Amino acid sequence: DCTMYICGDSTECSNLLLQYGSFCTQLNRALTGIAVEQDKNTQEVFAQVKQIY
Amino acid sequence: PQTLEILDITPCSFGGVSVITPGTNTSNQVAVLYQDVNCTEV
Ligand SMILES: *[C@@H]1O[C@H](CO)[C@@H](O)[C@H](O)[C@H]1NC(C)=O
Ligand SMILES: *[C@@H]1O[C@H](CO)[C@@H](O)[C@H](O)[C@H]1NC(C)=O
Ligand SMILES: *[C@@H]1O[C@H](CO)[C@@H](O)[C@H](O)[C@H]1NC(C)=O
């Protein structure tokens, strides 16, 4: 959480961070892209077959 | 400073929150996954 990590529990700081805009969103877009592919990495390795033998 | 005691300051605003939803074109109903918590705050 890039609003929480930068400005802890602070309204005055969080209002200043919102002037920086998409920075907080683009970091999580890359971390989510990792979180999605890490479940995809596990999906590609351990499940190659539809049937559980 | 008045009576002598040691108070830990624990930050508020704790635990992850996720949004489980179908596309807004489908429905506006959402499920909210609260990580790191039991069912209490809501
Ligand atoms: C200050 O307040 C504390 C309680 O918070 C009390 O124990 C202490 O005696 C007070 N000191 C004076 C002299 O006001
Ligand atoms: C919303 O769903 C309808 C019905 O399936 C579809 O015709 C339309 O293209 C969708 N619009 C958007 C913005 O996804
Ligand atoms: C929540 O607490 C109950 C006991 O009150 C426990 O059985 C349950 O597993 C807990 N759930 C979580 C959040 O792990």
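Using the numbering of Swiss-Prot, the residues shown for chain B are 579-620, in order.
This deposition comes from electron microscopy, 2.7 Å.
Note: Cβ is positioned from N, Cα and C throughout, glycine not excepted.
There are 8 other CB atoms within 10 A of the CB of B:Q613 (variant position), with all protein chains counted. According to Swiss-Prot, the natural variant B:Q613 to H carries this note: In strain: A23.1.
B:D614 (mutagenesis position) falls outside any helix or strand according to DSSP and counts as coil. B:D614 (mutagenesis position) is surrounded by 8 other CB atoms, counting those within 10 A of its CB over all protein chains shown. A mutagenesis experiment is reported in Swiss-Prot for this position, B:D614 to G, and the note states: Increase of pseudotyped VSV particle production ex vivo. Increase of viral load in hamster upper respiratory tract. Produces more infectious particles when cultured in primary human epithelial cells; increases replication and transmissibility in hamsters and ferrets.
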